[PDB]
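Take a look at the structure set out below.
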Amino acid sequence: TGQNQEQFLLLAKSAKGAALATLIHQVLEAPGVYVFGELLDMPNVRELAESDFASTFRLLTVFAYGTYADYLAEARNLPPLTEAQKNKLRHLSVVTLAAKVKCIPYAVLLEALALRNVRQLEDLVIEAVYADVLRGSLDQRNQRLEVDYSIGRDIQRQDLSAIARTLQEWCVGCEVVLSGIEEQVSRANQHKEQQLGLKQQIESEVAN
Amino acid sequence: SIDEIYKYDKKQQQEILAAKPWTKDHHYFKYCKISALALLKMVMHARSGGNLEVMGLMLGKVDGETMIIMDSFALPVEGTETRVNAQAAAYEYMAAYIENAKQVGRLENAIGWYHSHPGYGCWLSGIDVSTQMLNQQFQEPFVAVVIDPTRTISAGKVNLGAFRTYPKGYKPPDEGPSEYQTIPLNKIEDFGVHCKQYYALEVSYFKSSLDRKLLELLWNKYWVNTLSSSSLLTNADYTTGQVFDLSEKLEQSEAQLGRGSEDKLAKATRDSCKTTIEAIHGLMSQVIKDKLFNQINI
Amino acid sequence: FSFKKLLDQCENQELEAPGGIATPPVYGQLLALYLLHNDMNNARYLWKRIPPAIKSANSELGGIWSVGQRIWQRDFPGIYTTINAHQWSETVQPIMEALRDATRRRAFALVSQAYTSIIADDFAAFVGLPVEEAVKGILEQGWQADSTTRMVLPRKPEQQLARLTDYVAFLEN
Amino acid sequence: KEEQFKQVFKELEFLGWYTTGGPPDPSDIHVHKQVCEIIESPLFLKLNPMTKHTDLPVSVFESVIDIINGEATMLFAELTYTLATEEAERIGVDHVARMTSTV
Ligand SMILES: [Zn+2]
């Protein structure tokens, strides 16, 4: 998303209670809008929390942080969604699965998205790749989804540290590899010169 | 001044061509300066030929004992390495190319010829020596550049040589270190026959101030390509071809020990060493990639 | 883990303490420990090294070798029967239970590799435990049990850069 | 020139044109239309040799033909680009950039 961010933020700053409550149902039922981080952090939408339209804010929280199974567990409280919105939330659940692991079996996908047959799932993954949400390829025989690239959904202000926790884990990793080379290169010289020196001793005994 | 070398002085070139100091000394030309553009174009052309020899012409100039290559261009010729003066078939094309180049501000004229030796090292064969001797007899000042694109890739270092022939009957002086290269058995006989009929120039490279700037800025993104090289499988067939040769070399070195050329086993050992060292370097890059991108986890 | 240390200590006591002939409880420990590691070539040559005097005076040693005969013949039910026959607390008894456990792990690992389908009674005799206990354990583990025919169908189950640098340093010099 | 490059680069084709300078201007559009007389959808590459900035001063564009207030006019749309992954070229470029044991 990018154009829709500005286009709906313009309307978000110029909207009130009920108009915002219906705007939430309009942003979730719109193609391309898979991130709601700027929209959920608005004071105008913060007013809707713990108010007359609380379930809509909870629905936006599920769409920005939770999965389709989390929606199914709280479907009695949350407002009803159409097939397009249910699909979108399923796409985002596949993104969460893809964020966890690279190779996703069909069983875990069928259980997490609440699907009955394989083609439904395959068609949803196609709809994902076609909406530029996921990249990858499907394997029928081994019944597995090979994920090449998945987008970012969750913002997580409190759990942000975890990102750094992995980034540092990569940094340290680099810092090992780098030093490794520095040492190995040094060794590669340490041998060479030594050997040359040794040869120069052998060659000095030819005169005797 | 980094860009001073790019200035073309036509009268100065005419003065040097009228003076002909190379006639006073057969070792007159000692250095070969190649532009980054010409190097890249010749290596790119050489790689584009694959396992087949290609050739082209080099545009440039002379400056004291130094031959300067500014640009190069491919010739649409058959029989590189089999035909003496194969370039001759492109005479017409060379005349038109240069004419058209002059129309767009390429002022430098023919300074030499380049051709590739895919997977068999930089040196001059019998055919190459006849070709270069012709060129030095009728087109002087002229230089012969040879590139091995396959070994460039496998060694991770540019494999290029610049050579000039000796006139018929003339003997080289005492000093000849000769930097060693593995020559395959199907080429080694001809190599040995003609290796003393020419000498190697000291090669160096140059780039402009803008090239310098642009290559630093290119590197700011081109680093990604160095950590995704995959060199072990790009030209695998080369190392397997070399091993075949190495095996037949070892067969000959075994025949030498059988009953009873100067120590074939030591040569074969240095060949097997070089091939293996290249292979291990490939694995080094692969393991480095595995250490950086795979061993991270959640 | 700690049995290997006691083996090395007994192997030192084998030569340091004598006078020619070593201590009988150390001989018993050394024999049972030689059975524990399945090194029957060491155990057979240890038993033949024992003088007939200790062989007559200490019959418990012969009771330890009676297990080794069955291990040499590879008769598993006989191994489990001979283990639970003699008692020699603190010295030989605490390692005989370790031998029993090791023989159970060895037999289980053998049946898991060598057999596709095996009779449940044969398998029970191979592990020493009764038929019901064995079938319960393998069904909990994940082996395909079949009643009526009484068949059990088993299921078969720098660090790198420095070495490379040493190899290139060898070849290049 | 095409008759000449087709003899040695038989598998290659005319893809577009380049020039030097800042952001695209009316002159670039005029020339681009002339190149459009030769090939259908040519690329336009612009290199800024007098850059003040820290990023590689190369940009690539496609042409789009739009209608603004009833006038059918040509405009440029910028395309993102990646650098080539040729091993021999990487080694050559690296060797050039560096310009100075086996391990
Ligand atoms: Zn040649």
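Residue numbering in chain B adheres to Swiss-Prot, whereby the residues present occupy positions 24-283, 296-333 in order.
If you're wondering, the header gives X-ray crystallography, 3.8 Å.
Any Cβ shown, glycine's included, is placed from N, Cα and C.
According to Swiss-Prot, the feature Zn(2+) binding site maps to B:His138, B:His140, B:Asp151, an assignment based on sequence analysis. Marked as domain 'MPN' by Swiss-Prot: B:55-192. In Swiss-Prot, a published mutagenesis experiment is listed as B:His138 to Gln, annotated Abolishes ability to deneddylate cullins, without affecting the 'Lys-63'-specific deubiquitination associated with the COP9 signalosome complex.
Same-chain residues with CB within 8 A of the center of the B:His138, B:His140, B:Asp151 CB atoms, the Zn(2+) site residues themselves not counted, are B:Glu76, B:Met78, B:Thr103, B:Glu104, B:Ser139, B:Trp146, B:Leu147, B:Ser148, B:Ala167, B:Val169. Taking Cβ-Cβ distances under 8 Å and a sequence gap of 6 or more within the same chain, the neighbours of B:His138 (mutagenesis position) are B:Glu76, B:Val77, B:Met78, B:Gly79, B:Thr103, B:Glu104, B:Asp151, B:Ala167, B:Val168, B:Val169, B:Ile170. Listed in sequence order, B:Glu76, B:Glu104, B:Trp146, B:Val169, B:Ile170, B:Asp171 are the same-chain residues at least 6 apart in sequence whose CB falls under 8 Å from the CB of B:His140 (Zn(2+) binding site). When other Cβ atoms within 10 Å of the Cβ of B:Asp151 (Zn(2+) binding site) are tallied across all protein chains shown, the result is 25.
In terms of DSSP secondary structure, the domain 'MPN' (B:55-192) contains 51 helix, 41 strand, 46 coil.
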